[PDB]
Amino acid sequence: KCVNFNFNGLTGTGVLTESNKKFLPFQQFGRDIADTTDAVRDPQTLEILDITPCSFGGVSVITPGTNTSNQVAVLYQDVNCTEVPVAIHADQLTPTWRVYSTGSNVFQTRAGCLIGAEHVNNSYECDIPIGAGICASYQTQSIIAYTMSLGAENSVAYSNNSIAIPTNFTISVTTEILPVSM
Amino acid sequence: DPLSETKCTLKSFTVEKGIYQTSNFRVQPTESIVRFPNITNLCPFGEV
Amino acid sequence: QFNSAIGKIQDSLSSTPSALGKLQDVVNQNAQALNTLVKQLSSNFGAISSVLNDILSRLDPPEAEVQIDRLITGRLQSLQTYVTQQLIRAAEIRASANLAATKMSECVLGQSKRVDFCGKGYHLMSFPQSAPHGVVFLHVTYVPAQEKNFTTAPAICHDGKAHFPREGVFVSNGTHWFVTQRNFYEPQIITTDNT
Amino acid sequence: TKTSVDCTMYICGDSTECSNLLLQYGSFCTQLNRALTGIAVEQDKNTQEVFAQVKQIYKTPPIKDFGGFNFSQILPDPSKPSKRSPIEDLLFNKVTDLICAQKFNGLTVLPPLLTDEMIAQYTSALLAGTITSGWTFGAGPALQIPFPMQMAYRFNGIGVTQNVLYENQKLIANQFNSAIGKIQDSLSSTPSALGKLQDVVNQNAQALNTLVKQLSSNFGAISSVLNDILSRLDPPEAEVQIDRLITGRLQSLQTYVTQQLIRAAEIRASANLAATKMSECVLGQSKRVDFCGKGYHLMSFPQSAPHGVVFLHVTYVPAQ
Ligand SMILES: *[C@@H]1O[C@H](CO)[C@@H](O[C@@H]2O[C@H](CO)[C@@H](O)[C@H](O)[C@H]2NC(C)=O)[C@H](O)[C@H]1NC(C)=O
Ligand SMILES: *[C@@H]1O[C@H](CO)[C@@H](O[C@@H]2O[C@H](CO)[C@@H](O)[C@H](O)[C@H]2NC(C)=O)[C@H](O)[C@H]1NC(C)=O
Ligand SMILES: *[C@@H]1O[C@H](CO)[C@@H](O[C@@H]2O[C@H](CO)[C@@H](O)[C@H](O)[C@H]2NC(C)=O)[C@H](O)[C@H]1NC(C)=O
Ligand SMILES: *[C@@H]1O[C@H](CO)[C@@H](O)[C@H](O)[C@H]1NC(C)=O
Ligand SMILES: *[C@@H]1O[C@H](CO)[C@@H](O)[C@H](O)[C@H]1NC(C)=O
């Protein structure tokens, strides 16, 4: 349980669990590579307990232009689909809790958990990049998430005695813009 | 709501199409516990 | 074709609003940096107030000094940060300007054979246009179209001797063989002058 | 690697008093976040510019008959689930709790927009295009041509007549196959080949490790632990300790961000060079001396590498 603790003045916050650390009999608490308290020994029962900070992460909001619509999609970065906040009962510091946060369209990606967008089996050009090959777009009156398509399929009719030669041509004009000064 | 948080982050009342990083979430603690040694003898400050 | 293509450019620029985003980004970044510098003057940095005049009008010099040095340090740090970002941005802008100068010299003052350097396709010529804090190039390129199907051979055997094309390629529609240039279909009879 | 740093968590963490004191220090955290986000976006821009050179996905015919040229070692391998060429996964194996601690200190790593499979697909499309159509697919519609005829064209490109190739086709194919075979052995035997790719990873990891290590410095305070300061002093004397801790941590963050900006600029220059090399050596034949290998350029083949790209330059060298 995500609770505070006080071990002889060792104040902190986190989740206490069982530890497999081979603590020596004279040892009190361990530490990590970052030189922070990782495990502790209970002063009363002499039991070694692991310390892990409560779950956390960044939050990103996916939205089209406000001139277009008002719906949004929320992506919880590097958070498993199960541990996403389901209840807002004084257990999260972000009051922007989703209208359901569950039962709704919920997609789990390699970039985190995406809530508020409907997965589809099609593939279009990338519109809003999400990460790990997943893009999002506003289609129709709704927000959808899909896998980006690299391009149209093609196959040249290769043979060892066949060639192709143009007969017409086109004159094309294109533009290029380069900053020169500030 | 998250859209208003985005507007607060951008310091504007209009938001262009895109993905924006607003803030971070964490699970708030439920209760607090205290673990202390089981000894009860009182220190001899009266003598000193 | 040239006139139609040059006519379409104005409509393409007028329709699309985000055409000059590359030029707009520099202006936006500089304006944002200046705005941040201006806004940073309203920070206490641990002092009683962010105003020097009221601090000097309310406290004695021996402690006004210890109130003021904090503001001095904070403001100096802000200036240092702003100058560093400006230096990095100027370096990248210089790189872009060097690229633009090279493109001018090699696409406008001559014809280039480097692929994709001057437009997409086979480069013909370029025209420069001036924009605020930037430049715009109009690359004219040759694009093949309407390809066909042919049977080809590496060499032609005649009189016990092998013959190779001088500057073309051997093709046939199915019964009769010809020699034609590679980038345009222009069949011709195979003689001893083109082989 | 794209990294994101939680400014408040790194400096303060869970202490509201530290956040309140940080509030009066200006909008430094927003500046740091904006710079880091710019770098992260530039990374994907670099990758897209280097690899998304073509808009179509060409495919190799099932019958691999190219007049003696082999191409087995660089074409995708259907058997492997990753669908990578033997050289590609050979390269992917050369390049190799701390992550948990970095995450717990407020430092995270964002995933790239393009997965490795997508990049391998792009390289396979480029290979198929350059094999079945020569340089035509890079300037318009892809026109097929037998591979020996394309080799004759490229021989004409460097000043040698076609009959030389048509009369030494077997020897040329054998030499090409042997060189391609020896490339794999050269990569496998020497583990120091991917030094340029290893150095970037080493530098980034070491900078992140230094940032993590800086969290255990007093900077003149009584302790380097926030809770110990808070759980031992009343506010008006705790403030003068919190302030110096904050100043030290802010200095560390600023230094890290500046170094990252400079490193990103250098990486962007390298990526621009790589994109130019792709366009001029893979999509065509280059006459610039030593731009694509040493010798007389004939053709090039790209291969994907972790956070990079590998070019195989085929050149013509006189002898005897
Ligand atoms: C090559 O392209 C040109 C233009 O793209 C073709 O000319 C067109 O021919 C049709 C049929 O008569 C006309 O209706 C169009 O008005 C023409 N366009 C122009 C711009 O003049 C031409 O037919 C193509 N094929 C060739 C020249 O063999
Ligand atoms: C392939 O090219 C040959 C070139 O000669 C074509 O033969 C000519 O066809 C026209 C139209 O029928 C005749 O008027 C000429 O007299 C033919 N030339 C000769 C030398 O006989 C032929 O039609 C083309 N197309 C095919 C063979 O399908
Ligand atoms: C040339 O291509 C052929 C197939 O078209 C390859 O033949 C086999 O390739 C596998 C791949 O490792 C080898 O394990 C087999 O031993 C090869 N067959 C024989 C009979 O040796 C061939 O390897 C390719 N050339 C090269 C140099 O790899
Ligand atoms: C976390 O997500 C994975 C899917 O990526 C799932 O298999 C696993 O069960 C989840 N964890 C828990 C505790 O449910
Ligand atoms: C050429 O012939 C092949 C073989 O059928 C075909 O696949 C291809 O589409 C043809 N190309 C054109 C331009 O007609």
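Heads up, chain D uses Swiss-Prot numbers, so what you see runs 732-827, 848-1071.
The backbone N, Cα and C atoms fix where each Cβ goes, and this holds for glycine too.
Over in Swiss-Prot, the protein carries these features:
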- D:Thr859 to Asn: In strain: Lambda/C.37 (VARIANT)
- D:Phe888 to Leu: In strain: Eta/B.1.525 (VARIANT)
- D:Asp950 to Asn: In strain: Delta/B.1.617.2, Mu/B.1.621 (VARIANT)
- D:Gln954 to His: In strain: Omicron/BA.1, Omicron/BA.2, Omicron/BA.2.12.1, Omicron/BA.2.75, Omicron/BA.4, Omicron/BA.5, Omicron/BQ.1.1, Omicron/XBB.1.5, Omicron/EG.5.1 (VARIANT)
- D:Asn969 to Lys: In strain: Omicron/BA.1, Omicron/BA.2, Omicron/BA.2.12.1, Omicron/BA.2.75, Omicron/BA.4, Omicron/BA.5, Omicron/BQ.1.1, Omicron/XBB.1.5, Omicron/EG.5.1 (VARIANT)
- D:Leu981 to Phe: In strain: Omicron/BA.1 (VARIANT)
- D:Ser982 to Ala: In strain: Alpha/B.1.1.7 (VARIANT)
- D:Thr1027 to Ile: In strain: Gamma/P.1 (VARIANT)
- D:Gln1071 to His: In strain: Kappa/B.1.617.1 (VARIANT)
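On the structure: features taken from Swiss-Prot.
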residue	record	DSSP class
D:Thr859	variant position	strand
D:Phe888	variant position	helix
D:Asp950	variant position	helix
D:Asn969	variant position	coil
D:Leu981	variant position	helix
D:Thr1027	variant position	helix
D:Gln1071	variant position	coil
Proximity to chain A among variant positions D:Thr859, D:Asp950, D:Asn969, D:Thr1027, D:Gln1071, where any Cβ pair is under 8 Å: D:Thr859
Least Cβ-crowded entry, counting other Cβ within 10 Å, from the variant positions listed as D:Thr859, D:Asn969, D:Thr1027, D:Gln1071: D:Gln1071
Length of the line joining the Cα atoms of D:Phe888 (variant position) and D:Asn969 (variant position), in Å: 63
Among D:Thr859, D:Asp950, D:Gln954, D:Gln1071, which are recorded as variant positions, the nearest neighbour of D:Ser982 (variant position) by Cα: D:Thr859
Cβ neighbour count within 10 Å of D:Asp950 (variant position): 10
Cα-to-Cα gap, D:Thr1027 (variant position) vs D:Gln1071 (variant position), nearest whole Å: 34
Using Cα positions only, nearest of the variant positions to D:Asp950 (variant position) (D:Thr859, D:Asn969, D:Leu981, D:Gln1071): D:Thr859
When distances run from the Cα of D:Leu981 (variant position) to each of the variant positions D:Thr859, D:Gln954, D:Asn969, D:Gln1071, the nearest one: D:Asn969
Nearest of the variant positions (D:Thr859, D:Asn969, D:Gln1071) to D:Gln954 (variant position) - Cα to Cα: D:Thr859
